[PDB]
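*Asks:* Take a look at the following structure, please.
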Amino acid sequence: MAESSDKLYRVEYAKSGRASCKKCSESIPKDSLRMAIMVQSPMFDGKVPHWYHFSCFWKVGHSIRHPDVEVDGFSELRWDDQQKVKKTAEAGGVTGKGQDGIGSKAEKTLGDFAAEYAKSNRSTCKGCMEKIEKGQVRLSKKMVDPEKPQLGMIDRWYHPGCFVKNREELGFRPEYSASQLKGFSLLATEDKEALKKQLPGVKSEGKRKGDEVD
DNA sequence: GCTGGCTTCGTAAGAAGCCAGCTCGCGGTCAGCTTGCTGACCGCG
Ligand SMILES: [Zn+2]
Ligand SMILES: [Zn+2]
């Protein structure tokens, strides 16, 4: 297949009703909208799809920021299904709400970058290969392994200093700030300040960006 | 790559081709009956 064969996810109307959802185990009815995470098979050239009912796919941990470019078959879905996948992708769970806005939904947290206190002491900073001690603050750049596709986005941990040294190769653009790391809000104020200090991004204050109202 | 369910061909009886589906392993932190060791959730990649 020329092109259109490297995407990590696929969406389409069930070609049959024999596929079983990898999350709830129930069968996926033919013609129903289903999604799958593509995986390379070591037994033969070709990728095996792990299918899930549309809703189950998001309850396992799979995440997509831009469906049009990350999910194969997206452009061939009916318009309403293209909007449903686009909105579901934006919604990152978390019981939120709304009241006054202009565009639709809003994103303010990276899905491939996280910050948290080491849940244990067997992890290892992938920048200096030194072990991270339990309790120590660590950062990570989510990445998928072609050898372990069933895992999906796995965290690649680093010490905050080591992470900043490789910000470019890790894809941490200069416009991103520490407040965008997944898990930032759960850090003590002291820990949050240290991060904002090394990853400032644009600015810490907020004056305006289009209108004039303090 | 293999399985399997079924559509296509056949004078009929049974046979074949083919679209569609298809998967964590390991280590050990922190506990517990078993008397000196064992158990396993859950963190890691
Ligand atoms: Zn399901
Ligand atoms: Zn390090």
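According to its header, the structure was obtained by solution NMR.
Just so you know, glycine gets a Cβ as well, placed from its N, Cα and C.
Pulled from Swiss-Prot, these are the listed features:
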- A:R18 to A: Abolished DNA-binding (MUTAGEN)
- A:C21, A:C24, A:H53, A:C56: Zn(2+) 1 binding site (BINDING)
- A:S25 to A: Does not affect translocation into the cytosol (MUTAGEN)
- A:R34 to E: Abolished binding to DNA strand breaks (MUTAGEN)
- A:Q40 to A: Does not affect DNA-binding (MUTAGEN)
- A:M43 to A: No effect (MUTAGEN)
- A:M43 to D: Strongly decreased homodimerization (MUTAGEN)
- A:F44 to A: Abolished DNA-binding (MUTAGEN)
- A:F44 to D: Strongly decreased homodimerization (MUTAGEN)
- A:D45 to A: Does not affect DNA-binding. Decreased poly-ADP-ribosyltransferase activity (MUTAGEN)
- A:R122 to A: Strongly decreased DNA-binding (MUTAGEN)
- A:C125, A:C128, A:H159, A:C162: Zn(2+) 2 binding site (BINDING)
- A:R138 to E: Abolished binding to DNA strand breaks (MUTAGEN)
*Asks:* Hey, for the Zn(2+) 1 site built from A:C21, A:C24, A:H53, A:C56, who else sits with CB inside 8 A of the CB center?
*Replies:* A:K22, A:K23, A:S25, A:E26, A:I28, A:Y52, A:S55, A:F57
*Asks:* Cβ under 6 Å from an atom of ligand 2: which of these recorded positions qualify? The list is A:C21, A:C24, A:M43, A:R138.
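*Replies:* Once distances to ligand 2 are taken from each Cβ, none falls under 6 Å.
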*Asks:* Going by Cα-Cα distance, which of the binding-site residues (A:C24, A:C56, A:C128, A:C162) sits nearest to A:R18 (mutagenesis position)?
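*Replies:* Looking at Cα distances from A:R18 (mutagenesis position), the smallest one goes to A:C24.
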*Asks:* Scan A:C21, A:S25, A:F44, A:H159 for recorded positions whose C-beta lands under 6 Å from an atom of ligand 1 and note them, or write none.
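*Replies:* If the test is a Cβ under 6 Å from any atom of ligand 1, the answer is A:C21.
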*Asks:* Using an 8 Å cut-off from the Cβ centroid of A:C125, A:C128, A:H159, A:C162, can you name the remaining same-chain residues around the Zn(2+) 2 site, in sequence order?
*Replies:* A:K126, A:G127, A:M129, A:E130, A:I132, A:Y158, A:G161, A:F163
*Asks:* By CA distance, which of the binding-site residues (A:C21, A:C125, A:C128) lies nearest to A:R34 (mutagenesis position)?
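*Replies:* So, of the listed binding-site residues, the one sitting closest to A:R34 (mutagenesis position) is A:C21.
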